[PDB]
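All remarks here apply to the structure that follows.
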Amino acid sequence: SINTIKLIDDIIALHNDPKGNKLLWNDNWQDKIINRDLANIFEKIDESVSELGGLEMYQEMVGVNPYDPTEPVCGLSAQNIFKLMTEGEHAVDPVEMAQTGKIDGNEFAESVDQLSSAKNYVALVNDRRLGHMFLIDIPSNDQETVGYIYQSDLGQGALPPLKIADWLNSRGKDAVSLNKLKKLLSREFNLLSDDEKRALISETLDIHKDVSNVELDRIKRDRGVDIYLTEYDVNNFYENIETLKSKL
């Protein structure tokens, strides 16, 4: 019924549009993403630029052209795609929910094993070992229940720089077994050999599944993983995307 591969390609399209980009990657976490107003977002940019004496002067003082598209860092992309998936009539504030609805990587592993295949779920993952935030989409399925990872990465941790559209264009469409994700996010991850750690991380999170792209010395060994796992309605995910496209 809903074409889910097209959902992702439509996120990519929205990101590629000069005005769609500003709708999608805005940082208003408290209000519904579909409550975002292009005129209002651009007026705020225009006023900030006029206040500093125009674009040339703004760029001199700030070092960025605020009309350029945003290449979102990991938390900016993950939290925005999460709102796209989870909001219906009511807003979802992912900053707030990550703190109040948090479960740990081992609680996640117990949860995922009893999710209804008749329902869709999404996990907002703050991996404090990696310093990296990403999403695991676990959509309803009449076959094997699997996850799909949506992420971007500034590249300052254990992984290389990764642009949201490059990831989504293909790897974001790759199913990951629930067992691999449980293994990745469990405390027992630490007990793995360096080789196995690089294999698991690269397989799930690296654009080319390349072990030589994983720098283990950038990982904070002791830390755990904070997860907010919630049900979502794919009809909301679809319509929220439609809504943004319409705004254009």
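For chain A, we keep the numbers from Swiss-Prot: what you see runs 55-302, in order.
We read in the header that X-ray crystallography, 1.9 Å was used to get this structure.
Each Cβ is built from the backbone N, Cα and C atoms, and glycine gets one as well.
Swiss-Prot has this to say about the protein:
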- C128 to S: Abolished ability to inhibit the host cell cycle. Abolished accumulation of the cyclin-dependent kinase inhibitors CDKN1A/p21 and CDKN1B/p27 (MUTAGEN)
- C128: active site (ACT_SITE)
- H186: active site (ACT_SITE)
- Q205: active site (ACT_SITE)
DSSP three-state assignment for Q205 (active site): coil
Other CB atoms, at most 10 A from the CB of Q205 (active site): 23
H186 (active site): tally of other CB atoms within 10 A of its CB: 25
